[PDB]
Number of protein chains: 2
Amino acid sequence: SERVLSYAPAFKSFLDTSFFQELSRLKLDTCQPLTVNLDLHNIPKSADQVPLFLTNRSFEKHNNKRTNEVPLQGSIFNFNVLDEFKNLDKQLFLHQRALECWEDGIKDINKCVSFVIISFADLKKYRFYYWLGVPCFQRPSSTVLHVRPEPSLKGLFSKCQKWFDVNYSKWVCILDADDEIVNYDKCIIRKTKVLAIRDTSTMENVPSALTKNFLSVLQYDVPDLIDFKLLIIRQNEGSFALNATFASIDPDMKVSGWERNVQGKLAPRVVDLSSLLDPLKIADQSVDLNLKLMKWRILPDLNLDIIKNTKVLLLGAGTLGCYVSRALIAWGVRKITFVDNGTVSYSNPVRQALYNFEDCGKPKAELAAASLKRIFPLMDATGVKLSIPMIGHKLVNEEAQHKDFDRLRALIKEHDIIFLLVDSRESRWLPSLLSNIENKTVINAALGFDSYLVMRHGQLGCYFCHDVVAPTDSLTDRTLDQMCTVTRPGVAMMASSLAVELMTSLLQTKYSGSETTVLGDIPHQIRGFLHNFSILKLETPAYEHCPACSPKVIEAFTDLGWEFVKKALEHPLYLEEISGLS
Amino acid sequence: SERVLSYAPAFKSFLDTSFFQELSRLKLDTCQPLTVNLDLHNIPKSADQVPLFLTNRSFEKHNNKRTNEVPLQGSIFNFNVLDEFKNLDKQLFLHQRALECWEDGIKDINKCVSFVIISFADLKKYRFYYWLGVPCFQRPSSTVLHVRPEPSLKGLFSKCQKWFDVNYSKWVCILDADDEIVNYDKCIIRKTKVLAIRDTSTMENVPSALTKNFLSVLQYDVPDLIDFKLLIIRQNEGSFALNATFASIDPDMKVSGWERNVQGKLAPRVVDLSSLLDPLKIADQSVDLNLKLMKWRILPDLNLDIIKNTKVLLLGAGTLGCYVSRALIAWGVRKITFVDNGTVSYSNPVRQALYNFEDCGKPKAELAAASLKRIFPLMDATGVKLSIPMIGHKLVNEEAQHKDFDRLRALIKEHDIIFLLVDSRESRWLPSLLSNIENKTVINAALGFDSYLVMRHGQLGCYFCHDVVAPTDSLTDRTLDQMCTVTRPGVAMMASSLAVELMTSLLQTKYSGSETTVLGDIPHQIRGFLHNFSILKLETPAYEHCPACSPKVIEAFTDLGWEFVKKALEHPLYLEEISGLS
Ligand SMILES: [Zn+2]
Ligand SMILES: [Zn+2]
Ligand SMILES: [Zn+2]
Ligand SMILES: [Zn+2]
């Protein structure tokens, strides 16, 4: 029948985002007073103790309890040094608190109840470290308590329940000589012998650990009282009466009270609210949803990941490079690398869509990358100042130009799709080969005053298989990929987007027995004309004597290497001997 | 035979851009010492005096004359207050100088020669105010000089010429008792009676005014010497000998020396070097040349001014508004006005081409304008936060929404071409009408997941004449202008550029007997599709019962006005009664 009284944690903590926000606002503008409003009626069957709710309001003075709520005073100790937090005497700290509670408990037994929070806020990473502590002292530590049940007294319990509901500041009450509930009074309990406590535990037959606190005070006030009646009053059905007696197993005061973290261990609790409060992450979120939402409502069969995870390499941060990098981004592409040897000129900003008047004179390639990051910070934008040697062009400073060759491979390599966005035919050679020899997909964008050309090579022909423009062609036609960068503006815009939309269609699985995907066709070549507003799709087979993808040529580069390039670059006729046009 | 000696200005000033630059560098980091190197041999037949060349080097100590050059010490007085400059005693200042020269002249006759510059630099406007002053004193003022020619003595002249060439620091020489050229010596000239001066004037028979300076010293050194021989030595053929005699027409010292400005008046000289040094103007220059150069080499028959001088009004600073304003700029368009009621959202920057992560939350319309100005500072970019009410949409707050209506007219009015770049059909009505009622050209851009539509109205039909998409159409087709802003990115890019290239072709004079200009066609409607990479041009006649351009409708708006709109907006069926679809 008998037993020793065991307890349960007084409270469970619930810190709302608003709490942590307020916490931060204050760190950017010691000890801090808090105040909660306990609701000992609204307790989920699922929990074991009164839930402690902390929000940005707990910090304030003017809180506003509702009928039947019990206001509870508390505090928070914030630390700037994460080490200080970690290296604190968790034990000593709770003990220093328990001493303050004990000091007030001997003045008003109803004031030995309080909570405390230790914390460290990592405002940059939005990580928050905190530990809730409820001062629970037992003095003397030797004194335990033997108890025996007593058949319920719903009459007495209810009586006490109403009393505590009304007296929202009291945690203990007793009976006077007329058997009526009255405030705790040492000399009166000494005789009446019945102590009633407002339990914050639901644990069946196990009172809150705050019980130890009051008992410590009781003992101090009535050394002799060794036998009595304990009533654990709960604002529900669990209220139970007990036949107490004070024992003593061999002034020593033990203190407990730290809250077990999520995992169940006795250590701090950490919460990462970056996904919620980090604008930069909330930003990254939306960019994502735009596509997921787009897919979901109009094209569930769209593969977004592939596009997102493609590492694009843009050769040229000029007019085309900008509009292209612009369209890629908007598709989700997160890895983009710019390769341009020049710098931003006065006449660039209005045409090349990633520059401002202020960045004139500065290195172009590395600035475009910087510009994507302003638009979208998470972007993996990189700029490399390297030079692509042209065919039929006296090698200048062979050493350094050689490095530019090796360095250009390292790049055509670490990437998935290569965008060839240069001015002239002569500057497409070296890179197209390197990209073929590296088994990479190449998309080409060429500009003409009126027209443009977009195409791919992953067998289909490459740019250099067959000529594009004939001699007997139009004047405004022959300006195609002819070092003609300044054209009717709109040309680069279309050429760009089509070049990107082709890369995204081509990146989707093709329907067996057909040349299409969920996004439409996957043409080989696209040709546009502004004076008539038209587009044409043409396909062309690999040519046997092409100076770029011909077996003999690839062979040559494979066998000799740079010696071949160097020679080819300075002497174009040479390539024609190798290919077989001769 | 006789006459009175007249003079000519000692020097002519030439301030090189480098001078003014150095001048500035110093103002951003009193009196300043200058030093020039006169070249009295290299004198253009066209000039009247030795040219004084000032550059950024004049400021320096280590200048480096060339053989036969005469170093001349000078100074500059700079002013920060333009008023101080203006309100200075030009007369007193030159006189205070002449006094210093006179002080050194009596110590070494060869040191009474110097120049001075007063200036005010307007570094922001690149305007420079300066006045060159050459201290020329005549003392006493009463003493003039009667002179009579003397048959050349090329022997004597040459003798003196060599002497001055060698003695680059001397301005005067004389003959000793052995009839040999020697440095000036008061007691020696008192007897030898021949004074030779290094003339800096080419003026036939008129010596430099610096002559007065030496004569002033001569008089002071030899009060008695009343008759003598003056030799005006020029480093060429004009050297002439004179029979002098000192007169006196009734110590008073008059001072002259200020340089006549470009116009010939005796005031400061002002030079505006903004077109040269203003990066912002040099910038504006290039943007200009790009097109002039483009026209010149590929299309001399292109009218650029028209495009440049068009005041474009963009309704919507979303995805379309950005790419469009982007293409316009690059064509030269300098007046662009953005009209958008919303603000920049997290998911915007990657799609809407004129925004950065940093400007999220801020008012969209006014920010796009700000963004064009960063790209190109001279742009006349304006942003207006106004709202375009939708058809079939419960009027909300009639008053303010009314203003938004009146204010939208003021704009569709002060502009030349109107770009309709909104999300839905419902938001194109009010503006399309207003733009028709205002006789303005309207270009429309509609977005669909896969497609887009661009068209114009200046009789051809308007957007609302005939339906665009049918019900029995494709799923990915019916998303056209269906509040579908998030589509395959490239759509807005093409839709935009084509919309701008159409406006530029349509802005060029049409070849009589044909529907084309120097830039190509001028379609009514352009339709594009991404899944197949195609474009179509369709034309459609004005419809009799169109709810926007139908005679009955225009009539209605004309007759009633806002009362009509308000009613039409809230009740679409109404419009159909008016038009006649009923
Ligand atoms: Zn008492
Ligand atoms: Zn080939
Ligand atoms: Zn002497
Ligand atoms: Zn119509």
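Sequence positions for chain A are given in Swiss-Prot numbering; the residues included correspond to 3-31, 38-258, 266-473, 482-605, in order.
Header entry for method reads X-ray crystallography, 3.3 Å.
The backbone N, Cα and C atoms fix where each Cβ goes, and this holds for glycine too.
Looking at Swiss-Prot, you'll find the mutagenesis A:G333 to A noted as follows: Loss of interaction with ATG8 and ATG12, and no more ATG12-ATG5 conjugate. Defect in Cvt pathway and autophagy. The number of other CB atoms found within 10 A of the CB of A:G333 (mutagenesis position), across every protein chain shown, is 23. DSSP classifies A:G333 (mutagenesis position) as coil under the three-state reduction.
In Swiss-Prot, the entry for mutagenesis A:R443 to A states: Loss of interaction with ATG8. The structure shown retains the original residue. Neighbour density for A:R443 (mutagenesis position): within 10 A of its CB lie 25 other CB atoms from the protein chains shown.
A:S466 (mutagenesis position) falls within a strand when secondary structure is assigned with DSSP. When Cβ atoms from all protein chains are considered, those within 10 Å of A:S466 (mutagenesis position) total 27, not counting its own. Experimental mutagenesis at this site is recorded by Swiss-Prot as A:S466 to A, annotated: Loss of interaction with ATG8; when associated with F-486 and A-490.
Proximity of A:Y486 (mutagenesis position) to non-local residues of its own chain (separation of 6 or more, Cβ distance below 8 Å) is seen for A:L435, A:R440, A:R443, A:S447, A:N459, A:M470, A:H472, A:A571, given in sequence order. In the three-state DSSP scheme, A:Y486 (mutagenesis position) falls into the coil class. The annotation that Swiss-Prot gives for the mutagenesis experiment A:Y486 to F reads: Loss of interaction with ATG8; when associated with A-466 and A-490.
Listed in Swiss-Prot is the mutagenesis experiment A:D490 to A, annotated as follows: Loss of interaction with ATG8; when associated with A-466 and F-486. In this view, A:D490 (mutagenesis position) is surrounded by 8 other Cβ atoms within 10 Å of its Cβ, with every protein chain counted.
According to Swiss-Prot, the mutagenesis experiment A:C507 to A carries this note: Loss of interaction with ATG8 and ATG12 and no more formation of ATG12-ATG5 conjugate. Defect in Cvt pathway and autophagy. In the three-state DSSP scheme, A:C507 (mutagenesis position) falls into the coil class. Take the CB of A:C507 (mutagenesis position) and look out to 10 A: across all protein chains shown you find 19 other CB atoms.
Among the sequence features in Swiss-Prot, the mutagenesis site A:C507 to S is noted as follows: Instead of the formation of an intermediate complex with a thiol ester bond between ATG7 (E1-like enzyme) and ATG8 (substrate) or between ATG7 and ATG12 (substrate), a stable complex with an O-ester bond is formed. No more formation of ATG12-ATG5 conjugate.
Positions annotated as active site, glycyl thioester intermediate by Swiss-Prot: A:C507.
When other Cβ atoms within 10 Å of the Cβ of A:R511 (mutagenesis position) are tallied across all protein chains shown, the result is 29. Per Swiss-Prot, mutagenesis A:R511 to A is noted as: Impaired homodimerization and ATP-binding. Homodimerization and ATP-binding are recovered when it heterodimerizes with an ATG7 molecule with a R-524 mutation.
The DSSP secondary structure for A:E524 (mutagenesis position) is helix. For A:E524 to R, Swiss-Prot lists a mutagenesis experiment annotated as follows: Impaired homodimerization and ATP-binding. Homodimerization and ATP-binding are recovered when it heterodimerizes with an ATG7 molecule with a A-511 mutation.
The Cβ of A:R550 (mutagenesis position) has 20 neighbouring Cβ atoms from other residues within 10 Å, across all protein chains displayed. According to Swiss-Prot, the experimentally introduced change A:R550 to A is described as follows: Loss of interaction with ATG8.
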C-alpha separation across unresolved stretch of 7 residues from A:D258 through A:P266, Å: 12
Distance [Cα-Cα, Å, rounded] between A:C507 (mutagenesis position) and A:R550 (mutagenesis position): 16
Interval of 8 unresolved-in-model residues, reported as the Cα distance (Å) from A:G473 through to A:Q482: 8
Residues satisfying Cβ distance under 8 Å from A:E524 (mutagenesis position), sequence separation of at least 6: A:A342, A:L542
Cα separation, A:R511 (mutagenesis position) to A:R550 (mutagenesis position) (Å, whole number): 16
Members of the mutagenesis positions set A:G333, A:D490, A:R550 whose C-beta sits under 8 angstroms from chain B: none
Mutagenesis positions near A:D490 (mutagenesis position) (Cα-Cα within 10 Å), from A:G333, A:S466, A:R511: none
Pairwise Cα distance for A:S466 (mutagenesis position)/A:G333 (mutagenesis position) [Å, integer]: 18
Straight-line CA separation, A:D31 and A:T38, 6 intervening residues not modelled, Å: 13
